[PDB]
Amino acid sequence: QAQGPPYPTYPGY
Amino acid sequence: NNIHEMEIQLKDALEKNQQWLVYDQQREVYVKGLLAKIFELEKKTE
Amino acid sequence: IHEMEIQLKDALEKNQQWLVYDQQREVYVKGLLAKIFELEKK
């Protein structure tokens, strides 16, 4: 049920 | 055990929330870059 | 125990909040990127 972010790093960072 | 199922559970959630925080902090850095670009462009185009 | 029963929903509640916030933030970031694209057209 708990979800993490789409990617481990933010796109563009 | 119900106690173990809840703790495995807590560890997963904590990890995911920490990942979200890292991700969001990086987005905030990225956003500062976007805002600077917009400001520069707006004065350039007038 | 009950300190971790609290800790658990605290963690899960916060997680669902992240999901809601993220989609809001992404609309905001797309908007900034779109504005830059438009300004670059000039």
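Following Swiss-Prot, chain A shows residues 797-809, kept in their order.
Every residue gets a Cβ built from N, Cα and C, even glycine.
Taking Cβ-Cβ distances under 8 Å and a sequence gap of 6 or more within the same chain, A:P801 (mutagenesis position) has no neighbours at all. Annotation of the published mutagenesis A:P801 to A in Swiss-Prot: Decreased interaction with CEP55; the original residue is retained in the structure shown.
Around A:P802 (mutagenesis position), a 10 Å sphere centred on its CB holds 10 further CB atoms from the protein chains shown. Quoted from Swiss-Prot, the note attached to the mutagenesis of A:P802 to A states: Decreased interaction with CEP55.
Annotation note: A:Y806 (mutagenesis position) sits in a coil segment as assigned by DSSP. With a cut-off of 8 Å between CB atoms and residues at least 6 apart in sequence, the same chain places nothing near A:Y806 (mutagenesis position). Recorded in Swiss-Prot as a mutagenesis result, A:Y806 to A carries the remark: Abolishes interaction with CEP55.
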